[PDB]
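Worksheet for the structure shown next.
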Amino acid sequence: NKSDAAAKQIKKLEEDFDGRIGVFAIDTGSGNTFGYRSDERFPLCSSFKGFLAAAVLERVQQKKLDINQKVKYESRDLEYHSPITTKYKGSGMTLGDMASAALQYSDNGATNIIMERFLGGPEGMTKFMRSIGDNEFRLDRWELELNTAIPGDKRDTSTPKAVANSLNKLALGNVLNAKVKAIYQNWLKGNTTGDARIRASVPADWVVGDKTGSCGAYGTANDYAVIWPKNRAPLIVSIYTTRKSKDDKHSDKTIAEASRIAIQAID
């Protein structure tokens, strides 16, 4: 019953707005999962930046990097949408502050700088994900070219399942030690771009950490989250969407509703 009904609901929703919805949800308390198109590919957009922040924290933990080291970029021509890096250009930022800016504000300067100097580019980022056992995730391009969201293109994509599994590994599992994992969680809980998506789908009193992404083409947008309900084990939700036409705008309310439906399916 419950799982097929949830499918019928998402199907109608994707048809309502003439596009495609991918979902994967996990209740870590029971192990119960729900998936819809969960093995199909969707553009990552900025959502990868939440994994990039984890790859940084892993380097810190392995002692290859220090969370407080100054990263200077006084001479750099910063990408579009660098709200945070542009204000510290004159003085630099710590690696930690930069990594969290990439996450919480989706800062492209933070992102490109980190990948060029610490993470070995898109192939390095992809390699990081393989190291935690994620085979689907691929980053091929840098900000902002990875945003084209061209129908049929596999570059810069993953699957809802793959993303959920990974976020679980990174946020709730054992890739990061107790201390570094807590930092990562705080970064996620501090995300500023997510209020109309998964967070909109659950009580205001529940604690949520997320990373959104919005390509700004082909109505492509997404969100992933760890949710701590009051007095319950955490949930993991992963919502990815595309639309038919280049000029379609993304739909926050669809994401929110997909999340509403998924959370119930695993209940």
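Numbering, chain A: per Swiss-Prot, residues 28-294 in sequence.
Using N, Cα and C of the backbone, Cβ positions are placed for all residues, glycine too.
There are 27 other CB atoms within 10 A of the CB of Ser73 (active site, nucleophile), with all protein chains counted. Taken from Swiss-Prot, the feature active site, nucleophile applies to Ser73.
Every protein chain shown contributes to the tally, and the Cβ of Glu172 (active site, proton acceptor) ends up with 10 other Cβ atoms within 10 Å. Per Swiss-Prot, active site, proton acceptor is recorded for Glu172, and the stated evidence type is similarity to another entry.
Taking Cβ-Cβ distances under 8 Å and a sequence separation of 6 or more, the neighbours of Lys76 (beta-lactam binding site) in its chain are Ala129, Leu130, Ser133, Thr138, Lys238, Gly240. Positions annotated as beta-lactam binding site by Swiss-Prot, on the basis of similarity to another entry: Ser73, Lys76, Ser133, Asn135, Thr239.
One mutagenesis experiment catalogued in Swiss-Prot, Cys72 to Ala, is accompanied by this note: Abolishes resistance to imipenem, amoxicillin, ticarcillin, cefoxitin and aztreonam in the JM109 strain E.coli. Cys72 (mutagenesis position) is surrounded by 27 other CB atoms, counting those within 10 A of its CB over all protein chains shown.
As a published mutagenesis entry, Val207 to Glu appears in Swiss-Prot alongside the note: Similar catalytic efficiency to wild-type with respect to penicillins, cephalosporins and carbapenems. Sequence-distant contacts of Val207 (mutagenesis position), defined by Cβ-Cβ distance under 8 angstroms and a gap of at least six in the same chain, are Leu84, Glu85, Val87, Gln88.
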Maximal Cα-Cα distance (Å) across residues annotated as binding beta-lactam, namely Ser73, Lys76, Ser133, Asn135, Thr239: 14
10 Å Cα neighbourhood of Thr239 (beta-lactam binding site): matching recorded positions from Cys72, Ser73, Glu172: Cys72, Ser73
Integer Å distance between the CA atoms belonging to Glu172 (active site, proton acceptor) and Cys72 (mutagenesis position): 10
